[PDB]
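Trainee: Mind having a look at this structure? Questions to follow.
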2 protein chains.
Amino acid sequence: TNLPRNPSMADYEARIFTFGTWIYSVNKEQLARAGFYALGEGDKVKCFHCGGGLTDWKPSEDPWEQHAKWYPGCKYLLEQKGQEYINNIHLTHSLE
Amino acid sequence: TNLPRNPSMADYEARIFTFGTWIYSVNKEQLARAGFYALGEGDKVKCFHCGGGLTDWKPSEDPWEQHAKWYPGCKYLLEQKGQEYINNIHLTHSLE
Ligand SMILES: CCO[C@@H]1C[C@@H]2CN(C(=O)[C@@H](NC(=O)[C@H](C)NC)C3CCC(F)(F)CC3)[C@H](C(=O)N[C@@H]3CCOc4ccccc43)CN2C1
Ligand SMILES: CCO[C@@H]1C[C@@H]2CN(C(=O)[C@@H](NC(=O)[C@H](C)NC)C3CCC(F)(F)CC3)[C@H](C(=O)N[C@@H]3CCOc4ccccc43)CN2C1
Ligand SMILES: [Zn+2]
Ligand SMILES: [Zn+2]
Ligand SMILES: [Zn+2]
Ligand SMILES: [Zn+2]
């Protein structure tokens, strides 16, 4: 079923905690909203629910947009951002 | 919000009905199961939930796969098929 991969990190306050002095430019606070947590090797992160990992962030990129871009099938994403958002970003990423 | 775009076509029996002597190659049972109904022009179909239109079907195609390939945001799709399935087809598609 659609059960989250890491239920430990389902709680927001737990995710934000993994960014313990996070040196990279992308806003840690926003990253944890989008359902990601740090790892400890580079700027690597993962969604608690879908398990999709992202790395090498440009300065002002949006975690939500990237989450949708590469991992549109996440339930946490869908509940939080919805159908239109996800499909809209997908049909944009497509045009490349 | 994740409400169905066409709740009239939420029922499978409602969907299957729209394929009144369906001439085209693709299987109508599979099409309606995948959440599609016919529009009555060509082989154009839409998904009752996400509203994603698809057309010009090839003889052997899987409606579920095309649903996922093009509209990975569908709430109906996620529930029926799962995170892993959707992300998987997206990952594959991406490299084409
Ligand atoms: C190849 C097809 O695979 C798809 C593409 C997408 C790229 N990506 C990425 O993280 C890409 N990052 C971004 O798009 C960032 C968020 N914006 C620029 C990077 C891919 C390598 C690069 F050199 F191009 C720098 C950008 C993710 C990625 O590579 N994640 C890695 C892969 C292995 O698993 C993990 C686990 C944890 C963290 C990261 C990853 C997911 N990828 C799937
Ligand atoms: C550029 C970004 O747009 C994306 C691409 C994707 C392709 N597609 C399609 O339906 C494509 N069909 C398929 O992939 C079929 C299922 N397999 C070959 C065909 C588009 C026409 C074609 F002659 F080129 C043959 C492929 C769908 C499509 O064209 N749907 C149309 C768009 C307008 O709205 C409706 C409404 C009802 C039915 C179809 C559509 C969805 N598209 C979005
Ligand atoms: Zn996710
Ligand atoms: Zn996409
Ligand atoms: Zn759909
Ligand atoms: Zn895709």
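The numbers used for chain A are those of Swiss-Prot, and the residues that appear cover 254-349, in sequence.
According to its header, the structure was obtained by X-ray crystallography, 2.8 Å.
The backbone N, Cα and C atoms fix where each Cβ goes, and this holds for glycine too.
Straight out of Swiss-Prot:
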type	residues	note
MUTAGEN	A:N259 to D	Reduced interaction with HTRA2; when associated with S-314
BINDING	A:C300, A:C303, A:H320, A:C327	Zn(2+) binding site
MUTAGEN	A:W310 to R	Reduced interaction with HTRA2; when associated with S-314
MUTAGEN	A:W310 to A	No effect on interaction with SEPTIN4 isoform ARTS
MUTAGEN	A:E314 to S	Decreased interaction with DIABLO/SMAC and with HTRA2. Decreases interaction with HTRA2; when associated with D-259 or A-310. No effect on interaction with SEPTIN4 isoform ARTS
MUTAGEN	A:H343 to A	No effect on interaction with SEPTIN4 isoform ARTS
Trainee: Under 8 Å Cβ-Cβ from A:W310 (mutagenesis position), six or more apart in the same chain: what's there?
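Mentor: When sequence neighbours closer than 6 are ignored, A:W310 (mutagenesis position) has A:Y277, A:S278, A:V279, A:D296, A:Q319 within Cβ distance under 8 Å.
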Trainee: May I ask you to pick out the recorded positions among A:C300, A:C303, A:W310, A:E314, A:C327 with a CB closer than 8 angstroms to chain B's CB atoms, ordered by sequence, or 'none' if no residue qualifies?
Mentor: A:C303, A:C327
Trainee: Suppose the Zn(2+) site is A:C300, A:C303, A:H320, A:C327. Which further residues of the same chain have a Cβ inside 8 angstroms of that site's Cβ centroid?
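Mentor: Apart from the listed residues, the neighbours are A:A287, A:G288, A:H302, A:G304, A:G305, A:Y324, A:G326, A:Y329, A:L330.
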Trainee: For each of the binding-site residues (A:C300, A:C303, A:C327), count the other CB atoms lying within 10 A of its CB, then report the residue with the highest count.
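Mentor: Max Cβ neighbours within 10 Å, all protein chains included: A:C327.
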Trainee: What subset of the mutagenesis positions A:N259, A:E314, A:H343 lies within 10 angstroms of A:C300 (Zn(2+) binding site), using C-alpha positions?
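Mentor: Neighbours among mutagenesis positions, in sequence order: A:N259.
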Trainee: Provide, as an integer number of angstrom, the distance between the C-alpha atoms of A:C327 (Zn(2+) binding site) and A:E314 (mutagenesis position).
Mentor: 19
Trainee: Three states by DSSP: which one describes A:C300 (Zn(2+) binding site)?
Mentor: strand
Trainee: Using C-alpha atoms, which one of the recorded positions A:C303, A:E314, A:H320, A:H343 comes nearest to A:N259 (mutagenesis position)?
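Mentor: Nearest candidate: A:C303.
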Trainee: Only counting partners 6 or more residues apart, tell me which same-chain residues put their Cβ under 8 Å from the Cβ of A:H343 (mutagenesis position).
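Mentor: Set apart from A:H343 (mutagenesis position) by at least 6 residues yet with Cβ under 8 Å, we have A:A321, A:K322, A:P325.
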